[PDB]
Amino acid sequence: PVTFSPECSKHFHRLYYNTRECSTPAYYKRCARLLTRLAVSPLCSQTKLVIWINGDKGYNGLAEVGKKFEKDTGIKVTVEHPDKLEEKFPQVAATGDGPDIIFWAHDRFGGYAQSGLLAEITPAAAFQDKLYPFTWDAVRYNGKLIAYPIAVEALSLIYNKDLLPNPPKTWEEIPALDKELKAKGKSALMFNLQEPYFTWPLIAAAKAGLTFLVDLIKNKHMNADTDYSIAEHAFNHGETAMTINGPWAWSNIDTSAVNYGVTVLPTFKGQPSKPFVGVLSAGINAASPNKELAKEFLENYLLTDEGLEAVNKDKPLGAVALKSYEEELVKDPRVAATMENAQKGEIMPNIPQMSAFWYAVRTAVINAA
Ligand SMILES: OC[C@H]1O[C@H](O[C@H]2[C@H](O)[C@@H](O)[C@@H](O)O[C@@H]2CO)[C@H](O)[C@@H](O)[C@@H]1O
């Protein structure tokens with residue numbers, strides 16, 4: 001099954017009947033030239049959906065869903081994961097270089113929608129009843145829905161059970177636990193310091209929290225240069241007892257054979273760690289020629305139990321926004337911890353200046369080194 005745009009036939013029949021060069025035998029060579037150029041042009045290629053998703057999510061699982069959508073409709077589906085896609089998209093979507101569907105945490109999506117780059121989505125009232133209502137409220141900008149909520153991500157504390165059978169309950173006791181582990185050739189805690197998404201849970205429980213984090217670097221309990229790749233390698237080789245990450249990382253820990261748990265983030269000054277909750281969402285490019293087709297792949301293929309499961313087997317989503325699948329998924333204790341850290345945190349805003357917010361928080365952490 002291969003589906004083409006209806007305009008390709010229209011252009012092709014108009015090219016034959018309406019052309020003087022196709023009417024008389026003297027000009028049949030021009031007629032063939034013109035028919036050949038149209039035949040190879042993009043308009044007469046098979047209709048495709050391009051999807052952008054971050055390279056740490058289950059794009060391989062998402063693509064199997066796309067191959068089923070192609071088995072049922074002939075609309076090819078191409079999933080890509082270009083780097084820094086949340087910054088390539090606004091530079092590229094007005095022209096014809098953007099995807100038909102973009103996946104990102106709901107917070108970048110306000111800047112896009114204010115710039116007119118996302119189409120307003122049209123779910124039925126019945127379809128919306130299948131998702132948790134606080135997730136629709138996150139993908140709403142100026143009273144308009146601008147994306148489909150996929151998953152609810154929050155950071156969790158992840159600990160190696162062989163090195164720390166009981167994870168700490170407070171941040172303030174991590175120095176003491178580090179001194180013990182360092183004697184065993186280990187360390188207590190590594191996590192990505194280069195992304196403010198990861199430090200904010202501690203800053204938000206602002207002056208004293210960033211201080212404690214700085215006093216952790218200064219007392220040699222952590223390294224200022226530790227980024228995502230450095231922390232995951234240390235944890236997945238059992239060189240550190242705790243890390244801070246989200247559900248996407250569970251896949252790589254299963255293969256390393258670390259006996260790991262997932263639990264609430266430790267408290268600071270007696271209060272819960274308040275991390276930023278992002279709703280992973282699918283937005284439809286306002287420059288897409290197949291907006292309606294993108295609505296059907298998302299409402300009828302992805303956002304069903306089977307579709308979310310095919311993504312989740314690749315890289316776990318954590319807690320999904322679809323109620324039917326979250327009542328099952330939440331029996332898993334890892335997802336329960338994620339839902340606990342989401343409860344005790346705050347959902348991030350989707351203002352257009354959010355990007356500048358993040359720049360400020362990133363730069364304040366780095367320069368505090
Ligand atoms: O670095 C700040 C960052 O925070 C959030 O991004 C997260 C994202 O939600 C997760 O999917 C993870 O995979 O990537 C980021 C952390 O490295 C915001 O959504 C994003 O706008 C912001 O840049």
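One-based numbering along the chain as shown.
The header says X-ray crystallography, 2.4 Å.
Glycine is treated like the rest: Cβ placed from N, Cα and C.
Secondary structure at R20 (mutagenesis position), as computed by DSSP, is coil. The Cβ neighbour count for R20 (mutagenesis position), using a 10 Å radius over every protein chain in view, is 9. In Swiss-Prot, the entry for mutagenesis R20 to E (Swiss-Prot position 102) states: Reduced affinity for receptor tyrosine kinase LTK. The structure shown retains the original residue.
What Swiss-Prot notes for the published mutagenesis of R33 to E (Swiss-Prot position 115) is this: Reduced affinity for receptor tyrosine kinase LTK. In the three-state DSSP reading, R33 (mutagenesis position) counts as helix.
When other Cβ atoms within 10 Å of the Cβ of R33 (mutagenesis position) are tallied across all protein chains shown, the result is 12. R20 (mutagenesis position) sits 14 Å from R33 (mutagenesis position), taking the C-alpha atoms as the reference points. For the gap of 24 residues left open between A205 and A206, the distance from one Cα atom to the other is 7 Å.
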